[PDB]
Protein chains: 4
Amino acid sequence: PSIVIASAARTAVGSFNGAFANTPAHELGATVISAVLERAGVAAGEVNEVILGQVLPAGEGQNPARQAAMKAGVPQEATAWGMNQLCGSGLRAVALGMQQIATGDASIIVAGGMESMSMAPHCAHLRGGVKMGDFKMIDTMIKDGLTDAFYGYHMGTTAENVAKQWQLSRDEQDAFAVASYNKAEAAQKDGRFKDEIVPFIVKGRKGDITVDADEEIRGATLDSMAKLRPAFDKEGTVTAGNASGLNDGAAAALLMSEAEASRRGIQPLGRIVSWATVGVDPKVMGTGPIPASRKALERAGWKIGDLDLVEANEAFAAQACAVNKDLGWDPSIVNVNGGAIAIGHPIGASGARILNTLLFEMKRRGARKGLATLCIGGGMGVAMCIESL
Amino acid sequence: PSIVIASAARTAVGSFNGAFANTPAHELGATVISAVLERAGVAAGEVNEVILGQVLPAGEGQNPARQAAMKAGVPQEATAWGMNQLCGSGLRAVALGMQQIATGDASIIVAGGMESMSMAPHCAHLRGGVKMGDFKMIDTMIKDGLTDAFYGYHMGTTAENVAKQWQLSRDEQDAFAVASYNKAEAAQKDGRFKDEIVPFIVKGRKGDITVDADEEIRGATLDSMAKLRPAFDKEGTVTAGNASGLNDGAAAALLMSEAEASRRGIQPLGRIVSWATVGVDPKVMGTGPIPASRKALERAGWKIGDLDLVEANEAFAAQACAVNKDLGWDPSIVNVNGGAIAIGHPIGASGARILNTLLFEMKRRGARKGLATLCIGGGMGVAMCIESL
Amino acid sequence: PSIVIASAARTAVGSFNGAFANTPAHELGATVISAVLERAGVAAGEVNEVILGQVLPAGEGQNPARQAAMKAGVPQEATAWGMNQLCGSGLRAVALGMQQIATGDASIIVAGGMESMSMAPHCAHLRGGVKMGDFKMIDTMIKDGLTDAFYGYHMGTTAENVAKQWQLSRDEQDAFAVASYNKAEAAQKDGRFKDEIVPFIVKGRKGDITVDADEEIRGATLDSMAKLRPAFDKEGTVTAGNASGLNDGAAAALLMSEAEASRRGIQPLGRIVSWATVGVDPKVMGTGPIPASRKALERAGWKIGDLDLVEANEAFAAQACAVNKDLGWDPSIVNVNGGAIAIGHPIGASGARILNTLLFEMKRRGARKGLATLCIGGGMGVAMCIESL
Amino acid sequence: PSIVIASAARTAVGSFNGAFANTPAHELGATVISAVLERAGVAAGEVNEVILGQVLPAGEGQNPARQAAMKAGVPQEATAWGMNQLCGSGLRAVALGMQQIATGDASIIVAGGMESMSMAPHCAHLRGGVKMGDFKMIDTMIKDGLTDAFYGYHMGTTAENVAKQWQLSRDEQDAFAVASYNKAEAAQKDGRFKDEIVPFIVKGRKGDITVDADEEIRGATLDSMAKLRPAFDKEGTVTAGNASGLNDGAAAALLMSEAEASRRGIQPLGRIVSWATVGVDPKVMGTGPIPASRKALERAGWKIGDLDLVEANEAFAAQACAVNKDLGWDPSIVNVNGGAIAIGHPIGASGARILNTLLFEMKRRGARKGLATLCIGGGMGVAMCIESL
Ligand SMILES: CC(C)(COP(=O)(O)OP(=O)(O)OC[C@H]1O[C@@H](n2cnc3c(N)ncnc32)[C@H](O)[C@@H]1OP(=O)(O)O)[C@@H](O)C(=O)NCCC(=O)NCCS
Ligand SMILES: CC(C)(COP(=O)(O)OP(=O)(O)OC[C@H]1O[C@@H](n2cnc3c(N)ncnc32)[C@H](O)[C@@H]1OP(=O)(O)O)[C@@H](O)C(=O)NCCC(=O)NCCS
Ligand SMILES: CC(C)(COP(=O)(O)OP(=O)(O)OC[C@H]1O[C@@H](n2cnc3c(N)ncnc32)[C@H](O)[C@@H]1OP(=O)(O)O)[C@@H](O)C(=O)NCCC(=O)NCCS
Ligand SMILES: CC(C)(COP(=O)(O)OP(=O)(O)OC[C@H]1O[C@@H](n2cnc3c(N)ncnc32)[C@H](O)[C@@H]1OP(=O)(O)O)[C@@H](O)C(=O)NCCC(=O)NCCS
Ligand SMILES: [Cl-]
Ligand SMILES: [Cl-]
C-alpha cells in the first residue's frame, strides 16, 4: 500500500518559561490537530485515531493525547494514545500512524507530537513516608527527559563524548551553530515558516496573546559563541549556544492512503516511502541518525546523493557535525532554514517539527526526495524518507 | 502476512505497597522480557524492538522501556519505546508489535506492558514559583491514571453511571465479585497460574524474597461484601471490593512470523488474527469492550458464538456485567480463572496480563478461538482475537 | 532600677519578594546589631544577651537570634534566644531585655526583632507518609503568621470584624490609608528616616546593592485606592491598599542602665518607664492596643493627654481607626512620619520598627513622653511608654 | 522579691512517631497547663501569662503557646507567647516568667516548654521558583533543631568533639548509658514518675488511649549497646544508645511570689533562688552547663558541695560525662531517677521536664538545695538553682 501526508501543521516553538509557560501540552496538540484537518479539508468525524508522542505527561491527567483530540473536536468514537521514544517520538508516531493505514486498520490518522517542558513538574515518591532526613524533589524534565538512566549524566555529556570521538574543536562546533542561527533568522524574516506555523491563542487572564513566531530564534555571531561557558562540564565544549534549548510546542500530520487523497482532491505534501530506527551506545547517542538514515535509505532504495533535501535535528553541535561529516551529504541542503540549535527542541514534538520544516521545504523549492532524522537519548535514532507527488 | 505469539510470560500481580512496594517498573519489565526469550529459545541479540505500555513513568528516568530491555539483556542494536493507552496499553503493544512484523519493518518483537502504581510519585508544577498561598501536591497515580480528565471524577463514578443505565442491582454486582474470587481461588490452588507467572526476586537489604504468587488473592464471602461502604460516592453501589485495586506487575509476549516460528522449531501459543480499538462516551467508559470486540470479530470472520475462551478485564463489577450482557457470550468462558477484581489491575500491564492468562488457559484445555479485551478510561476500548496453531 | 535605650537602629523595610527577597532574617539582624553598637560606642564583646523577636524562622537553622549575634561579632560567651508573640514580638523583646537588666542578671542587652516573610517556606508533615491522594503544601507565612488558629480565617477578617463593630466606612479606611502614605512619603523626602535606617548591603551574584530606603513607600491616590477589590471577603472593605503588606526587615535597640549610660557619657534616646500587654477577643484582635496602652499609661502614672508622640502600628485601616477612636488621643501626634500601611509590616520586626520611628522623632522635636504599641494576632496587644532624659 | 514554684506537671515523654505521633505540641501543652492549675488550686482565669518554650512550631499555626492556654481554659484577657533558646527553652521560660513577677508586671505565671518533633514538617522556600534542576526538601527537625548553623554537622558531632577532647572512652560512654536506663527502669517500677506525670488522652479515631508512662524507657544491656554502629561518623563513638532520642512531650510550672503562696495556703515545691545562662564554643556545645551551673551557684551564694540534688540533662553520654568530670559534683545525686538518654529529649520541653523531675524528687526525699541545667545548641548553657521551703 501507499501512505501519503495530506497536510501538516505545527505551533511556533516556544521558549522555556516563555509564551507557552503555563500552556499544557494537549492544548498545543489540539491546535495542530484542528489545523491539519482544516488544511486538508477532512472533517473531525473521519479521524480514526490520534497518535501523539509525549515524554513528560506527568500531572496533565489521563492520556493527554485523548484530551488533545477531544478538545480539537475529534469525536468520542475515535481513539487516541501517547507514545514515548524520547526525542524521536514525534517522527515515530507518523511512522506508527502510517502502519495503521498500511495494515488496513485505519483510513485517516492524525499523528505527531506535543511537549510542554515548561509545565513539567517536580516529583518525589512519598508513599512509604520520609521518617527522618532530607529528600530530593526530582525534576521530571531532567530525570525522565534529559538524563541517561544508564550513566547518570546529561545528554550534553554524551555530546561531549561524540565531540571527543570525532575531534570536534570548540571553534568548529560554534561555526556550525552560527550557521544554524543565520539560516533560521533569514527564514523567519522571509516568512518561510508561516506555512508551517499555525497561530496559537494563549488564553490569559490579562488579555489574549497570539503566538505565531518561533521565539527561540535569535541572532548569533561567531564571537558571541566563544564567550559562552560550558554548561555541562568544567572542561568541555558544549555550551548553551551550540546546544538545543528546552522548548514547548506541538506538531502533527494528517495521514491517509494515496487513493483517498485522489478521491478527495487533496494534494499531499509528500509520500512516506521508508522509515527506520536503530540503536547505538548510550554514551554516544548522538550518532543515532547515522545508521538510522542509512537503514531508511536502504529500505527506500535511494543513494545519499539522490536526496534533494535533508532535515537532521541538531540536538547538539557536536552530534550534528559528526552526522553531516560521516554521511557526507551536501551541508547546503541540510537544515536550510536552521535547526534545533536555533529553533528549539521540544522533545515529544521535535520529531514532527522537523518533518513540518521538511515537508514545506520540499514544496517550496521543488525538491523530490527528502529525509528527516533525529538522535534519541539512551542510544537510538529514527529516520523517515519522503518523496513528493 | 501471519503473526504468531511464540511465547508469553508475566510477573505475579503485586499488591499496593506490598511485595513490589519499592520495585521500579522497568525491573519488573526486565524479568518478563528475559523470560519470553528463555521459554522460546530465542536469544536476546535477536529482539529488534521492545514495546512496553506504561501510564505512570514519572521519576523512573529516560524511557523505562529502554531500561527494561537493557537490563533484561537486549543489546544496544535493538530499539525500545513506551506507549500509553491507559488500561488498554498492555494489549495494544501486542497489536502494535504485530504491525511491525506485518509491514516488514521488524522480525522479532517483545511487546507487553509494565506498571508500578506503588512507585508513582506526587508532583507539583513549581517552575513559575508560588508567590503566596498553599498549593496541592498531585498524586500522579490518581491524576494521570484514575481520573477522567473530561469530568474530573474517579473511574468509580463512571461505574455508577454504567450501573444506572444497565439496571445492575447492589446484590448482582457483589455476586459477580465473589464469582471472580472463587474462580481465582480455584485457579491458584489448582496451579493454573504457575506456567504464566515468572518468579521475581525482590532483592532487599534483609535478604532476598522470591515472588511467584498473586498476593491479592483472598477468600471473599457474600456477607463480607455487603457490609462495605461506598468508596467513591456517599450514596452509591461501587465499593472497594467490586472494583479493581491498585497493583504492580509486568507481562509480555514474543512476536514473530509464522514461518520464522516453524523455522526455529517453536510451538506458538497462538496466532494474532485480528485486533481493533474504538472509543465510546466517557460517561460510560466501562462499555469500551462492547464495540471493540465486534470490530475485532468481524475482521477475523468469526461469529460471537465461535469464541471458545474470553478474557474480559473486570475494571468494575458494573462494567463487566454490562459488557457481558450486551455481547451475550456464554459467561462460562469469560474469565474462567478469575478476573482483575480478584487478581489485580496493573494499568500498563493489565492488557498483557489477561493475554497471558488467556494464552496459557487456551493451551491447557485445548481452546482454539480466544478473545481478550479491556475498557479504557476516557471512553475507549481495545480487543484482540487469538487462534491456536 | 532604671533602664534606658542607649541606641537604636533598623534596616529599611523591604517589599515582599523585593530587595530582601533572598536575604535571610539573621543577616538583616546582624546589620542592626552591629549598628546599635557603633552608634553607642559599645563593643560587641560587651553584649550580655541578644533578644530578637521572630515569627517565621522555619528552615533558617538553629536559633537565628544566635546566628545574628555571632555574625554581627558578638562573642560565643554571650547568649541569645528568639521569642514569638506574633506582631508584638519586636517590642516585647525590648521589654524582656529591660527585665534582664532590671533583675540584675545582665548589664547590656541588645533587643529587637527581625523578620523575612519572603523567605518563609512551604511545609507539609510527611513522616507518616501519604499512602494515597493529594496533600496540601502549607505556607508557613499564611499558616503560622497570618491565620487565626481559633476561627480559621485570615487576619484581614479580624479587621473586617473591627470595621463592622465600629462602623468604619470604606471611604474612612481609604482616607486613613492615603494619609499614611502622604506622611511616610513626605518623611522619606525630608530625610526623617535616615537616622533610623542603617544601610544594608544585599550581596548578590550580580554585584552588591545598598538598601537604605523603605521600598514600599509609594504615591497613592484616592481613586486608585477605591477601585481595589477586597482581598479577604467578596463583599468587604479591607483591600490590599488599606491593609499593611508582607515585608522584610529588622530593628533593634541597645539597652543599658541609666547609671551605666552616665558612666559611659552616652545620651540615651529615651528611658523605658512602663510597659504592658493585655489580651482581647481573637475575633477583634485589632483592639489589642486599647487595654495595653491604658495599662502602660497607668503603670507610668501618665494620662493619655500627657503623651507628646504616639506610634500605633497600622496593621489595617480598620484596626488603626478604632484604636484612635477609643483611646481618643490627638491624631496629629500619632504616626507623624507614617505607619505600617505605607512603610511595611514585618511581623516579627514591626514591634521594634515603630520603636525606632518613635525614638528618633521624639529626639529631633524635643518630645518627652512617648508611647509605642501594636496589635497582636490571637487577641493580644503590647505597649511601651518612653520618657526622654 | 521571692518567687516560688507552686506546682509542676509534665506529660509522659513519647517516642518518635509513637504515642504522640499525630498529637500537636499545644495539645500536649494544654494538658500540662490545666494540670499545674489543679495541683495548686489556682483557676485558669487567674493566670496572667503563659510562657512556653518551643523549637519546632512550623505548621502549627499562630503562636502555639496561645492555643495551649486557650484550650486549657486561660481566658482571652491573659497573654501568651513562645520563646526559643533550643534545648534550654523549657527552663529559661521559667526564668523569664520568674522575672515577670519580679518586676511587678505579673502575679501568676504558667511557664514551661512543649515540643512535638514527630509533627515537624518538611519545608522548602518556593516563592522565588525553581527554574531548573532538583531541590531539597528540608527537614525542620534536623535543620532548625539538630544542626549547628556555624559548622553544618549534627549535635552528635559536637559530642564527638567533647569525647575526643575530654578522653572519654566509648566503653565509658556506653557505661553511662546503661546507668541511665537502669535508673529510669527502677524509677518507673517504683512509681517515682507518677507524681510529675499527668496522663494525656490521645483522642484517635479508633478510641481513646491514656498515656501516663515514658515510653522511651527500655531495658538496655552492655553488649547490645557495644554492637551499635555510630550514627554520626563512620568511625566514631556516639551511637543511638548513648545519645538522646527524638521525643515529644510538654512540661510546665505555676509561678507566684512567696507571699502569694502563703496567702493561698499553697506549699510550694521550691523557691527559685538564682538562674544563669552563658555561652561556649559551638564546637563543644555539650559543655554548656559547666560555666552556666557555676554562674547559677555563684548568684545563689552556694558552693557545689551545698547542692543536695542535681538534674543535668543528658543530651549525649560524652557531654554528660564531661560536665560531671569538670564540675566534680557527686554523681550519686545527679539524675537519681535517670536522664534524657533513657527518658527522652523533647527540645522545647526538656528544660521544664528535668525541672519537674528535680522538683518532685527534692520534695519526696527532703532535699533542700537543688540545681537543674542543660546544654544548648550553638554553644550555650542554662542553669537554675532551687531551694526548698
Ligand atoms: C544548555 C542549556 C542548559 C541552557 O539552559 P539555559 O541557561 O536556561 O538557557 P539560556 O538561554 O539562559 O543560556 C544561558 C545564557 O546563555 C545565553 N545564550 C543563549 N543562547 C545564546 C546565543 N546563541 N548567543 C549568545 N548567548 C546565548 C543566554 O541569553 C543566557 O545569558 P546569561 O549568561 O545572562 O544567562 C539547555 O539549553 C540545555 O541543556 N539544552 C540541551 C537539553 C536537551 O534537550 N538535551 C537533549 C537533546 S537530544
Ligand atoms: C483500590 C481500591 C480497592 C481502594 O479501596 P481502598 O479504600 O483504598 O482499600 P483500603 O486502602 O481501605 O484497604 C483495603 C480495604 O478493603 C478490604 N478488602 C479488600 N478485599 C476484600 C475482600 N475480598 N473482602 C472483604 N474485604 C476486603 C480490606 O480489608 C481493607 O478494609 P479497611 O478499609 O477497613 O482497612 C478501589 O476502591 C479502587 O479505588 N480502585 C481504583 C482502580 C481502578 O480504577 N480500577 C479500574 C480501572 S478502569
Ligand atoms: C492584602 C494582601 C493579601 C495583598 O496581597 P498582594 O496582592 O500580594 O499585595 P499587592 O500589593 O501585590 O496587591 C496587588 C495589586 O494591588 C495593587 N496595589 C497595592 N497597593 C496599592 C495601593 N496602595 N494603591 C493602588 N494600588 C495598589 C498592586 O499594584 C497590584 O495591582 P496589580 O497587581 O493588579 O497591577 C497582603 O498585603 C496582606 O494580606 N497583608 C496583611 C498583613 C497582615 O495580616 N499583617 C498582620 C495583621 S496584625
Ligand atoms: C542517634 C540518632 C541518629 C538515631 O536515630 P534513630 O536511629 O531513628 O533512633 P532509633 O530508635 O531508630 O535507633 C535505631 C537503631 O538503634 C537501636 N537502639 C536504639 N536504642 C537502643 C538501646 N537503648 N539499646 C540498644 N539498641 C538500641 C535500634 O533497635 C536500631 O537498631 P536496629 O537496626 O538493630 O533495629 C537520633 O536519635 C538522633 O539524632 N539523636 C540526637 C538527638 C539530639 O541531638 N538532641 C539534641 C541534643 S543537643
Ligand atoms: Cl554583666
Ligand atoms: Cl496582677
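Our numbering is plain: 1 for the first residue shown, then up by one each step along the chain.
Each residue, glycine too, has its Cβ placed from N, Cα and C.
According to DSSP, D:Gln62 (mutagenesis position) is assigned to coil rather than to any helix or strand. The annotation that Swiss-Prot gives for the mutagenesis experiment D:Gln62 to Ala (Swiss-Prot position 64) reads: Slightly lower activity.
Among the mutagenesis entries in Swiss-Prot is D:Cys87 to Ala (Swiss-Prot position 89), noted as: Loss of activity. Secondary structure from DSSP puts D:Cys87 (mutagenesis position) in a helix.
Among the features that Swiss-Prot reports, active site, acyl-thioester intermediate is placed at D:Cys87.
Sequence annotations record features per position, and here Swiss-Prot assigns active site, proton acceptor to D:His345 (among others). The Cβ neighbour count for D:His345 (active site, proton acceptor), using a 10 Å radius and every protein chain shown, is 27.
While the structure shown retains the original residue, Swiss-Prot records the mutagenesis experiment D:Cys375 to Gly (Swiss-Prot position 378) with this note: Loss of activity. Sequence-distant contacts of D:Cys375 (mutagenesis position), defined by Cβ-Cβ distance under 8 angstroms and a gap of at least six in the same chain, are D:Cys87, D:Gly88, D:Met285, D:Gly286, D:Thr287, D:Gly288, D:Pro289, D:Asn313, D:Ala315, D:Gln319, D:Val323, D:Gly381. In the three-state DSSP scheme, D:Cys375 (mutagenesis position) is classed as strand.
Taken from Swiss-Prot, the feature active site, proton acceptor covers D:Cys375 (among others).
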Cβ neighbour count (within 10 Å, all chains shown) around D:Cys87 (mutagenesis position) = 34
Whole-number Å only: compute the distance from the Cα of D:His345 (active site, proton acceptor) to the Cα of D:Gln62 (mutagenesis position).
-> 24
Listed in sequence order, the recorded positions from D:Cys87, D:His345, D:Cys375 whose CB sits under 8 Å of a chain C CB are none
Where D:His345 (active site, proton acceptor) falls in three-state DSSP terms = coil
What number of additional C-beta atoms lies within 10 angstroms of the C-beta atom of D:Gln62 (mutagenesis position)?
-> 26
Recorded positions D:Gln62, D:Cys87, D:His345: those with Cβ under 6 Å from an atom of ligand 4 are D:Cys87, D:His345
